[PDB]
Amino acid sequence: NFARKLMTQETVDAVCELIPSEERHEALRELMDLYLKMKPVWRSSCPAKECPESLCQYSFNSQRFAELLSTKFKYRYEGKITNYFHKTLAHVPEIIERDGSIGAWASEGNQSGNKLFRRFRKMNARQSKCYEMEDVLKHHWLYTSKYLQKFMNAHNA
Amino acid sequence: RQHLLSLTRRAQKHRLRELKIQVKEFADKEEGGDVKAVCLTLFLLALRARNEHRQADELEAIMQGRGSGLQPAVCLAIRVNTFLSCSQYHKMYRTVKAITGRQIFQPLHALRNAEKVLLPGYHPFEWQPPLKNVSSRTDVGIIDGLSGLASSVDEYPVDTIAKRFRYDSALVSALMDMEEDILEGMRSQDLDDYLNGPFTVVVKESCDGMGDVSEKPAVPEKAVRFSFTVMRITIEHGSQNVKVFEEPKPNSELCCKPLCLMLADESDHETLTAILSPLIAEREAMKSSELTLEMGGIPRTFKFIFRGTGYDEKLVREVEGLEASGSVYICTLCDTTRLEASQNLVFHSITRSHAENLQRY
Amino acid sequence: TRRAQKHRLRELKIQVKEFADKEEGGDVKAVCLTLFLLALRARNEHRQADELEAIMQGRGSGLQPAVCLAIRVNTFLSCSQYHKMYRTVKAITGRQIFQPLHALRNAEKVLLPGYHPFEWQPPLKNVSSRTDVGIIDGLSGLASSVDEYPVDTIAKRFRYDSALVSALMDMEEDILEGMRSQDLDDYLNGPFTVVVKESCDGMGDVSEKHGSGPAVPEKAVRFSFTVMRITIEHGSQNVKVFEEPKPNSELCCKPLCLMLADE
Ligand SMILES: [Ca+2]
Ligand SMILES: [Ca+2]
Ligand SMILES: [Zn+2]
């Protein structure tokens, strides 16, 4: 939520009042602008059909972003460059043409299971360190079966 | 004599006993030995002749059909999707039955005997061609995750608890737990329900420790969950294949099914290997077979393709065979120095298989 | 079909028709319902037996919002999961039996102090004669500012009178049954002498965190009372129209105040 909230154009508008130079203004404007222009490809669940105009932009829209990262910002991205930038720069369209989407095949689906694991440990337990995960696994499976959630989504006339 | 409803427990019985037995034995001598069905139908007729069709219609609904009260699957679903413990559920049950006279919730033994159809390990199936190193019994639920790793004071000390299914057991249980969806897909895509062509299933895996889940000088513990989810089901029909099953939300929380979980680390490499290696053994085993089981009427067949993807970045740097994160070779797909990415930015390709890393090792 | 059994079993029609006519004289509805109920009771499927007894008794499907509140709070459920249970039994049964949350709050504020009228015949100096007052702060207007002594204790409180009238009104069927059972009428005035014992206890620490490990010992303490004995002197003697069967339980100690401090 913090990650989504921090990325606004208006945040660039807010930091522009704390920096003097016009050069830095237009540089940061282009930076966040290109990042938001290139976001939704790897973000969605079906970008090959849902937002497919920004699909074919991505090579061009990444190359200019990389180049103005080089020239305008060689103070920092001359030696070390972090690897996630290399991943989001040079390997997205090969993967997309290989494998359809990206944001489907994510680790989002499990990492939110912390609340389910914690609550199941708290409220449905027997505290014997051998069953104490057995019933957790049983309830966790019994949650995520679809035959039951069909009953829970009944209010959908 | 006063009224049948003012009469006590066997007062009405011994009052109209002779009439009762004479018409009952006349009926079961008349209509081939059943009195309940014919008596209920004539009671419906005798009530509904008196312009009271409402009670007759709801009675015809609830007998030979649904209506008031709940199926056991309903009450199980609403027990689990509110995370209520058993005892409070029992109290809710007993006070509802005490207030309304009816029986809408189900009792707890009736709950478990409808539960056992929904775990892994219930339904028969046949692996063909069969699987080496795999016990062929189809009555497998919870076993211990250690695979009976002998653990005494002379061997390596272990400290972890892990419970798991087997892979095929949870896989067929997840397959039978979406019969409605696959039959809906086959109905909607102008196919025939009587088709047992070799479906292809594509399945996503995932594994990310969930450390610091401890509960009480504070010493912590960690835990690792290994999990999967059916993602896309298709069938090669004629000269093309066609999807019977996609997903609305792939990375949902309520559609990520567990497979194994352990009270260990993501960095304690020994225990992690010794637990997860049966699972990777079975995973390698069922990549060259067909699966056969009864799916609502006709039995059908299956194949598989796996894509272990949902590992984060640190784990896939730790199990596939790379070094730690702060290396010089950074891309887990290409092979370039960190220093190289500063000069050339975007011109590589994916060039890292699995067996290539085996031969490089 | 409908006509098939009507022709095949018109013999049973005329048979039980005339036999109810000659036994007790024509109540084909009652004998036919009792005979079908005995036919299905014998199958040991008694859920259908008392469901039919309920529907021909004319029982109601839904229930009290008050008993909905009781079953809600005695399972410790949030409002959210209650909405889940409400909507699922609505969509499954077709008829609505559990109740929405408007009725729960509305039946709820019936029970709190501050809904009924009440009066004192002496005027009660320094006591706010407003009757619409429930939960207010226990600080009684204490300044905790930087110019004053520093306090931190969060206080929640009623007034003593409104809680007393609520705890006397909620036991109304107890005192009515005491009036019937101990041989008196409904139309008997008091004055009822009320034995109220009082208590206050600290509870140790009441918190736990996850963030920075060792958390703080938040000490807490509530102040509480108990209605335990309702007496009335009429005639010559007095009669204990309510004795509490067990005053030291965890169901009969109504609270007054909560504060987060040490004893
Ligand atoms: Ca994580
Ligand atoms: Ca991780
Ligand atoms: Zn690369």
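Here Swiss-Prot sets the residue numbers for chain A, with the shown residues being 852-1008 in order.
Per the header of the entry, the method used was electron microscopy, 4.3 Å.
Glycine is no exception: its Cβ is also placed from the backbone N, Cα and C atoms.
Here the residue is the original one, but Swiss-Prot notes a mutagenesis experiment at this spot, A:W893 to F: Capable of nicking and retains some hairpinning. The DSSP secondary structure for A:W893 (mutagenesis position) is helix.
Quoted from Swiss-Prot, the note attached to the mutagenesis of A:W893 to A states: Capable of nicking but defective for hairpinning. Taking a C-beta cut-off of under 8 angstroms and a sequence separation of 6 or more, A:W893 (mutagenesis position) has the following same-chain neighbours: A:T939, A:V943, A:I953, A:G954.
Experimental mutagenesis at this site is recorded by Swiss-Prot as A:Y935 to A, L or F, annotated: Capable of nicking but defective for hairpinning. A C-beta separation below 8 Å, combined with a sequence spacing of at least six in one chain, links A:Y935 (mutagenesis position) to none of the other residues.
Annotation note: A:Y935 (mutagenesis position) sits in a helical segment as assigned by DSSP. One mutagenesis experiment catalogued in Swiss-Prot, A:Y935 to S or T, is accompanied by this note: Capable of both nicking and hairpinning.
Sequence-distant neighbours of A:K938 (mutagenesis position) (same chain, 6+ apart, CB under 8 A from its CB) do not exist here. Quoted from Swiss-Prot for the published mutagenesis A:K938 to A: Capable of nicking but defective for hairpinning.
The local packing around A:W956 (mutagenesis position), expressed as other Cβ atoms within 10 Å of its Cβ over all shown chains, amounts to 20. Experimental mutagenesis is annotated in Swiss-Prot for A:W956 to A, with the remark: Deficient in both nicking and hairpin formation.
In Swiss-Prot, a published mutagenesis experiment is listed as A:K973 to A, annotated Moderately defective with 56% of activity. If you take the C-beta of A:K973 (mutagenesis position) and look for same-chain residues 6 or more apart in sequence within under 8 angstroms, you find none.
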Three-state secondary structure, A:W956 (mutagenesis position) (per DSSP): coil
Secondary structure at A:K973 (mutagenesis position), reduced by DSSP to three states: helix
